[PDB]
Structures are given as structure tokens and as C-alpha cells.
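Presented below is the structure to which this report refers.
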Amino acid sequence: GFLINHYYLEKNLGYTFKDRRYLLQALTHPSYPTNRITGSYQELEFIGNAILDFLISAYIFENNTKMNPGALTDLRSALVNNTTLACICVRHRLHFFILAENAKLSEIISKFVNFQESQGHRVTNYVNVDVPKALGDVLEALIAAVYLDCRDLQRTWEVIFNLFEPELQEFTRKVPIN
Amino acid sequence: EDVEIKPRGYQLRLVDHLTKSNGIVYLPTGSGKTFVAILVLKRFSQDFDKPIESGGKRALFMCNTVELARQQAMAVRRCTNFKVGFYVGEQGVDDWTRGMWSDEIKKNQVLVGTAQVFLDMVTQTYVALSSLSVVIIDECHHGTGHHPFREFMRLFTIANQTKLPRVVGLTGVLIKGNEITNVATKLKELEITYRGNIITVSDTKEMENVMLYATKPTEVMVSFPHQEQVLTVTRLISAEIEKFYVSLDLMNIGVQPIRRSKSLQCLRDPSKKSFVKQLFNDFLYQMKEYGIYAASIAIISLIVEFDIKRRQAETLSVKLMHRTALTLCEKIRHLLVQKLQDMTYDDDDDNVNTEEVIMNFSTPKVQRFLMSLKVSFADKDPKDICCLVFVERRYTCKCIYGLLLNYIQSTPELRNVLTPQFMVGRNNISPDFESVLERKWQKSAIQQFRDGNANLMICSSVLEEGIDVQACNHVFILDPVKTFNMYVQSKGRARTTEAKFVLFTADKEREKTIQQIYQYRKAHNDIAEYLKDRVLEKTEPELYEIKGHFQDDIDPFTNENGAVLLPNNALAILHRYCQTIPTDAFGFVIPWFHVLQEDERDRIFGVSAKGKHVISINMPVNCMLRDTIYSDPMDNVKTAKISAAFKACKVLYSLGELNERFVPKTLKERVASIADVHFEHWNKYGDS
Amino acid sequence: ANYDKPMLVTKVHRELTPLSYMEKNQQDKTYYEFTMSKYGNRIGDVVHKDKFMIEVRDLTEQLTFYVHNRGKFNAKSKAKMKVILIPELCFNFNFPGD
Amino acid sequence: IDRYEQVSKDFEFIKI
Amino acid sequence: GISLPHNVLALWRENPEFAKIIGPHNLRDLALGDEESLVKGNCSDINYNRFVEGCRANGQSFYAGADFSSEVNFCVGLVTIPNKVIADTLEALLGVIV
RNA sequence: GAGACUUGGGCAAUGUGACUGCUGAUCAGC
RNA sequence: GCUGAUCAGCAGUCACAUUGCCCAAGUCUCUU
């Protein structure tokens, strides 16, 4: 009942769930009142942040052996940035399924997605518009829910790589330095 | 021939009676009522210096409002050799640890602050009632129902009975509302709420000595003709406001929090729409009551308020809402200004034209008020007059202040004598008519009145109580008097010799208000004679009636540590905890209170809750509580709400979210509970 | 009137009388009907309608005369407002004006 | 109506 | 020919410690009637006691430590003059003599 | 911004105290 | 037919004790 357009979300994310309560917990913002069977996504995004960070670091450590550690850590910090996660979440149309009931949050989300459509979902220079942290948080929680459903870090890495491939390929050519 | 004031005979008698048996002193407002408090404080100062761990004691001066607490702290500081602390919510007292309170009492001998601060301080075991030598409660008539004064007094029924402090109650009026019939019952109830009987002066020498600071102002009535007919521009404005309300009901701002009535029976509009509706209805009231010119000032006040709201608004739709409201206000202002200007054919002299339009464009109430003002202060010295004007509504203060500014800069005789000023209660209205983003004027209205810069005070029930103001020659009660305490206490503002107390009453309402004032005078006479004639040897209520006074409500909860969870603080503790769980700006949601229907109540509680109210509470998603706490079957909705909050707080304490002092656990405590498990190796290196 | 300030009468116009046309800008308006239309609800009526009338001039409200009152007074316009009053409608002190 | 009815100036402070 | 009441003047001038607490608000309490002002010459006993207690209570109210001299000096004849004014008037006397 | 407290006015719905309109029953008098 | 007494039903009015909504004023605390 709560999950509308379930197939669209699963296809865009690239994973087909076996237990859907993980997905529900992943999409549930704390301001949503009508979900009384699962908690908010904070618990999931806590785990997902660390999982995604480790997998990104492992990939860049294994493949990007040419760049010195000062550049390796810059690439790592850019790939796990909240703005990058927000841009990826918008680009894959995961913001449609966020369960929230705040007005200001929705206004910021709509303004940000409108600005991103101007750039064609390309990561601009670290973006004059407020970026909602909830988008990055729900993406991290989605990764965590994908892991917990399958209990396989290899499948989780497949999902993460499919999501991040443009940004992984681009940021391995130039290192965002500020 | 001396500067220092000596205590009088009646003050010494009051102190002698108080030091042996606690009680309430009922004296007219003035320097007599505070000097006796200072003397009582000085009497119980034997154990001030010795620290608490060595058997020391402290004193407590507990006030009703924050500004009164500041004034009393300053008075005790400047009149005694002790050192006093000021403890109110503005200090951020909520996040004070145990040590920051221990050293705080260690420094200051006398503690002055609002009732809630000390209630929270005692209920969290930061001090014990055995640690205080004396407690002083000023304006003790406020202690009824669930006011924090009565809640604090409730803590006396639980603690050790042989270590109780002295309670001293200061008041200038004993009754609060209109329950003026059967004075004896109310007085006995008040004497049971505290732990003593009322004392007041009764010797003729004592009364004459009291009258050297109290004064009985002469009180007069100024009748004016009331009329009902209204102008056509008023009809146009009302039609415009009706059309705007119809449009506003479909404004379609973002999703808003659900607002319901006090007892949750009926739904309500979102507060953002309620604010607009409230302002416009208030404007219509001012237009109906005081005339077209008063509406002209009121519409500027509304322009300012909606501009401030529009700038402070965060959503685009709310900004559009305020833009539409501002546009309607501007149309109304243009209509009123056109109506005012369509008279100027009378003459060219603008200075008298302003007075002419003001007197022609105002109801007889405003005209009679202005004429009484003019004949009262025709050509006097601005230093020779000091007057107050009491009006009911908040925006009436600003409206009358603007009208008086324009009128004063219109009359040759009042131009250099009257300096109007205004102040209102909490949720202060903007004191400007220009909506500028910032102004360099800083001095407050009450400070200006005190310093002599202003002599015409337009206040709304704010200066009736608490705030120290100098003696006032005239006190104009422009609006009808409503309550016994307001009459008695505003009558006490005209404390100067031969002071004038003026009442403005409509012709159709003269008999009603005369009968009401006669009733108030009779009630005062009954209070005086009941205090005089009653003789009692025990002079303190006994234990059985004291226990019977507090036993109606839900019994409190105490743990092994001594902390008390008062059922009337349950809602506050619940919402305060819910304000700490979110970890985002947009993650804040309060508990959802839901009243159970008949079928659901019968399904859950069975027939044991037939004819009684029950309240179910749903906590937010982040909290550990997800069990829908159910209140006990109570008589009415308010008690059921209190019961549900009480049960939720008890469950939170059992789950460890309340840190054995019934306040939400902070992060430092959470990591301190783990330091010895995960960071044990730190101790060999002298770090924690 | 709302102007309760005292003032000095300069001369009495024996040839003048109520119901006379206002000399400037109000020839269609007489002293009597203008008085009734302006404060008639306050005075009710005027007695001795055929008797004389008075012309008054105002006094300054100042009390310090050491400094020059320099300004563009437009003295002709200042003297333009000539005031003609009904005697019984104005309270009379016995105190000399000079 | 178009005008609020004017009041007289002969009001006094009746004692209550 | 007009002055403050005689007894309050005696108290004011003949008590230097007590002369620094009388203010305009304490002067408002001296609302003398016709008889006191015209024949008797000074305030009555009740008025005097009320006034003096009001002045004494200034030591504990928010008026404690205030300087009322700037608004009550003219009652007792005192005035404050800058040192520069004294110097220039000495030199001006020299100048007129020269 | 939320939550809570005391007080007053207006209105409506329950009880209870008194009276009135009207009708019936029982009873006295005519 | 006429009046009183008792009693029941209903409607209207008056007061009080509850309850509920709307509005007004004042107060406190939490939090940015």
C-alpha cells in the first residue's frame, strides 16, 4: 500500500527485492507520520554510509594505483560527498518515492531537482541552491537495504557501481579539488 | 530627619508573626509589601554562610514573571548585604549539570527566579526542601489550579515534614477571578494551598501608618453616548474581507500540521491561516469600536505585520499568501484614506483640520476620551503629569498610540505636554509604522516611562501586575473593567496623593458597571471584615485538609533517588524529550494525541470504561516507544490527556530515556554509560 | 469650539448682525446658519438674533520674546482669517484686553 | 449617515 | 512672590544627605489645595509625612542612586555652570574694563 | 516554532432547583 | 357549568452544577 510504482523504483535502482520492508524503511523520512510498522531511514543510512564508503575506497585502492595518496583521498572524499549522492539520487529518479510530509523539505527537493534538470543531471561545480541532505541519506539507506536483503557485498557492489559509473569514470580523470 | 528607612510597628509585628508561624501577608501594593519581605528574608539568614554539606541553608524568592523576578533580585541585592542570583529560562538553565547547580547555590545565599525554574530545580533533586530556610512567594494569589505555585506547594506533601521551610506569601489582592461571592470559602482554600493563615493590619495606628505609602484614588465615571449605526465604507471593507476569506480558504499553501480544538473534538484551520484571519477580524473590531481614523492606523499596523511575516516566510506559497493579504490591506488603506480626504473642503489650515477630521471620524468613545485628555492636561508641565491608559486588546494599544501621536501633533495646547508610549504582553507587536528592517531606537517603553521621557502610557493589562512603575496621577480605564483583581490593582497604580481614577462607560451599560463596581467594593469589605473578625489559635491548617486539597489529581511518582515526576509536568517532559530525538531541521514531529471512540474503547477496556474518557498516544517513528500508550479511564479529556502523558513518561523512564531525574538523556550521559565498557584502557594513561 | 483658548475682541460691529452674508468666500453663507451647521447641536439656538456682533483676534501662546521670530509669515494671508463672532455664544471675562 | 454624531463639551466627572 | 512650601524648603536645604533623593516624581505628591497654598504657606502633616516617606523609599526602588538635580535644581535656586563659562565670563569682564 | 498555565466574554448541549401555558387523572366545594 | 386540591404529561421561562466550541488578555518553559 505504501509502495507505489514499486516496479519503476526497482528497475531504476537495479535491484529486485525479496523482502520489501527494508525498502519501506529505506524510503521513510522521519517526518512521515503514517508508517507505524517500520522505523525511519536513519538506522539504515547509518550502515549504508559506511558500506558505500568502504566499497568506494576498495575500488579506488585496487584500480587507481597511479595517483598518489593525496589524490586518492581527494577522490574518495569527492565520491562519498553528500552533493554527489544527491545528484545521483536525482539522476536515477529515486526522489519520487521519498515518504515525507514536510513542506520546506519538499520545496527544497523540488527546487534542487529543477536545478539539476537544467544541468542534465551532470555534477556541476560541487552542486547557489540548497542541497537537501535527505536525498543523500535516502540513497545511503537504499544501499544498506539492498545489502541487508541479499547479504552479499558483491551484489551490493554491482548495484553501487551501476549507479556511480559516470561519476567514477569522470572523477578518475579529474580530481575535484577545492 | 534621616535617609535610611526604619521598619514600622506593623512591619515588625508581621515579621514576628511570620518567624514563628508561616502565613500570607495581605497588604496594599507599595513599598510596605516588599520591605516586609526583605525583613523576613533577613530574619532567616542564620545559616546562609555555612555550606549545605555542613548543615547550611538558603533562601528562595520565587516570583510569577521574569521581569518581576529581575526587579525583586535587584531590590534584594541593593537593599541587603547578601548576594543574590537570578534564575530564569533565558539563562539556558535547562542544560545545567549537577555541578553547575551545586557551585551555583554554593556562591549565592538568596536565589530569585520564576516558579518553573525552581520547580524543575527541586523536582530534579538539585536541592532538597531541607536545604532552604525560607521560601517567599510574591503575588501568591496566582497559585490556583495547576499554576506552578500550587505545583511547588504540592512538593511539601511528599518531602520530610520536619525539615519544611517557611512559606511567606505576598499579595495585594487575594482573589483572582470574579468568584467574589462567598469570600470565606475562597480565602480558606488559598490558606490551605499554602500552609498558613492570612495576616493583615488591623490597628488604626497600623492602618494610618500603612496609608503613608498606599493611597485611595478618587474614582469617577465619564459617560458617553453609544450608537450602533455604521458607515458605508465599513460595509465595503467588510464585504472585501468576506471575499478574501472565501478565497483564502482555497489558498493551497503546502501541507500543514493538523490543528484541533482544546479538547480535540473539532478540527481547525492551519495556524498560518489562523494568524491572518485573527489579524483581519481584530481590524474589523477596531474599525467598529473606534472609528475610521483608528482603522486608518490599524491598517498600517497590519501592513507592517504582514510585511514582517512575508519576509520571515520560508515557502513560496506562504510568501504568495502574505502578498495577497498585503494587497488587500493596501486596498483597505486606500479606501479609508479616500474617505478621510473626502472632507477637506472645510478649510485650508491643516493643523486644525487634523483635529477636525479626528473628532468627526471617531466614535463618541474616542471623542470623549480625547476631550477628557484635553481638559485634563490643557497647559500643564510635562513633568507634572504621569498617566496610564488601560485598554483590552493588543492592537488597540498601537492603534490608540498612533491616534494620540497624530492628535498631540495637532493641538496647540497638548503639543508640548503629552508624550505617548505603549507596551503589550508576550508576542510583542512591532512598534513601528514603517516596517523598516532595523531601527536605531533602543530604549524600551517602560524604561522611557520610568525615566520621565514619556508620561502617557497606553498599556493592556501588562502594567496591572508585577512591573514596578512610579506613582501615576491619572489612570484612564478606557475599556470596561472585567475582573475584581484588575479593578483593585489598577486602582492601586494611582498611588499618588489626590490621584484621579477615571472609568469610561457607555450610556446603555452604566447600570451594569455601577453594580459591578459596587459588588467589587462589597467584596473588598467582606475580605477586610472576615480577616478582622476571625480568630484562630492554631493559625495554620491541619494535615488532613492539606492532604485532602491535593488528593484529587493523579498521585505523583518518585524513584529511589528522590526525583519526582509530577503528572502536570508529564506533557512538558514528553514534548521536551520529543524535541531532542530528531537529528535534522525537518525531523521534528510531536506525539499524535488521539481520543478513542466508543466502539474502540469498549473493545480495549471493556465495560470498565463506560461513561469515561480515554486517550491514546502515538509516538513519532524515531522514538523507541511504538506501543500506543493508553491513558487510564478518566472523567474528562484533560485528565485523560494528562494520564496518557504520565504513562508515556513513566515508560520512557523505565526504558532509560530519562536519566533518573526525569529529563531526557543527553549525549554525554549516553557515552558516559559506555566509557567503562569500550574505553577502559584509557584510564592507565590518565585520560577519559 | 474645540479651541478653548482665550482671545481678545478688538471692536464691536453695531451695524453688523446675525444672518449677514460672509464677506469673503462665503457670501451664500450667513453667520447664523453656519453656527447652527457647525455647533448647532451644541448650542441649540441663538438668542437676541438682531443685536450686534464682535470681531476678535488671537493672542500668541509664547512666553519668551528675546529671539527674533524670523519666518515667511505671509502677513496678508495671516490677516485674511478675520473672525466674526456672536456675543452671547462666547464667555466674557471682565478683564481688560490691553 | 456618513458622520459620527458629535458629542457636547459639557460632560463632567460623575463620582462613582 | 511664589515659592515652594516653607517646611519642605527647610527640610530640603537643611539636610544635605536628604537633598539628593528628592525628585520630580516625589514632587508630584505635593498637590496642595487652595488653603494650604494661599494662607497656611506649607503642606499639612499628612501631606508632609507622605512626601517624606516617598522620598525615603527612593533609596530602595529603581530610583536609587539617580540624579534628579537636572530637573529639581530650580526649586532650590541651585544651577550647574560649566567651567568654561566661568572662565569666559571672567575674561569678558576684563574685556569690558579694557 | 512548539507545549503548558491562570482569567474573562459569547454560544450550544446535558443535569438539577422554581414557575408558567395546556391536557388528563384523583379529590372537595358550587 | 363553575372553583379549589392532588397527580401525570408537555411546552416556555429563571437559576445552578457539568460539558463543548469560539474569541479576548496575561503568564511560563522547551528549541533554533
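Since chain B takes its numbers from Swiss-Prot, the residues it shows come out as 2-689.
For all residues, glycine too, the Cβ spot is worked out from N, Cα and C.
Here is what Swiss-Prot says about this protein:
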- B:15-193: domain 'Helicase ATP-binding' (DOMAIN)
- B:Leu28, B:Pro29, B:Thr30, B:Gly31, B:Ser32, B:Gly33, B:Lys34, B:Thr35: ATP binding site (BINDING)
- B:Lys34 to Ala: ATPase-defective. Unable to unwind blunt termini (BLT) dsRNAs but is able to bind BLT dsRNAs. No effect on binding to 3' overhanging (3'ovr) termini but abolishes binding to BLT dsRNAs; when associated with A-1217 and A-1476 (MUTAGEN)
- B:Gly173 to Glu: Decreased production of siRNAs from dsRNA precursors (MUTAGEN)
- B:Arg324 to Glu: Decreased binding to r2d2 (MUTAGEN)
- B:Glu331 to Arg: Decreased binding to r2d2 (MUTAGEN)
- B:366-536: domain 'Helicase C-terminal' (DOMAIN)
- B:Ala500 to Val: Increased viral replication of the Sindbis virus (SINV) (MUTAGEN)
- B:571-673: domain 'Dicer dsRNA-binding fold' (DOMAIN)
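Same-chain neighbours of the ATP site beyond B:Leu28, B:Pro29, B:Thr30, B:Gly31, B:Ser32, B:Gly33, B:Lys34, B:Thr35, judged by a C-beta within 8 angstroms of the site's C-beta center, are, in sequence order, B:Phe36, B:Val37, B:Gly173, B:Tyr214, B:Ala215. Of the recorded residues, B:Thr30 (ATP binding site) and B:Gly173 (mutagenesis position) place their C-alpha atoms 5 Å from one another. According to DSSP, B:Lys34 (mutagenesis position) sits within a helical segment. Around the Cβ of B:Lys34 (mutagenesis position), the number of neighbouring Cβ atoms within 10 Å comes to 20. Take the CB of B:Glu331 (mutagenesis position) and look out to 10 A: across all protein chains shown you find 14 other CB atoms. According to DSSP, the domain 'Dicer dsRNA-binding fold' (B:571-673) comprises 45 helix, 13 strand, 45 coil. When Cβ atoms from all protein chains are considered, those within 10 Å of B:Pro29 (ATP binding site) total 21, not counting its own. Other Cβ atoms within 10 Å of the Cβ of B:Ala500 (mutagenesis position) number 24 in total over all chains. Long-range Cβ contacts of B:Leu28 (ATP binding site) within its own chain (separation 6+, distance under 8 Å): B:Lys34, B:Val37, B:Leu171, B:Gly173, B:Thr201, B:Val202, B:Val211, B:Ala215. Filtering the binding-site residues B:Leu28, B:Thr30, B:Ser32, B:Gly33 for a Cβ under 8 angstroms from any Cβ of chain E leaves B:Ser32, in order along the sequence.
Sequence-distant contacts (6 or more apart, same chain, Cβ under 8 Å) of B:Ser32 (ATP binding site) comprise B:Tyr214. A Cα-Cα distance of 54 Å separates B:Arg324 (mutagenesis position) from B:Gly33 (ATP binding site).
Sequence-distant neighbours of B:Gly33 (ATP binding site) (same chain, 6+ residues apart, CB-CB distance under 8 A): B:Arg9, B:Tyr11, B:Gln12, B:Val211, B:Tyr214, B:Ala215. On a Cα basis, B:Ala500 (mutagenesis position) lies 16 Å away from B:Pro29 (ATP binding site).
In the three-state DSSP classification, B:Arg324 (mutagenesis position) falls within a helix. Within 10 Å of the C-beta atom of B:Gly31 (ATP binding site) sit 21 other C-beta atoms, taking all shown protein chains into account.
Around the Cβ of B:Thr30 (ATP binding site), the number of neighbouring Cβ atoms within 10 Å comes to 21.
B:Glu331 (mutagenesis position) sits 43 Å from B:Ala500 (mutagenesis position), taking the Cα positions as reference.
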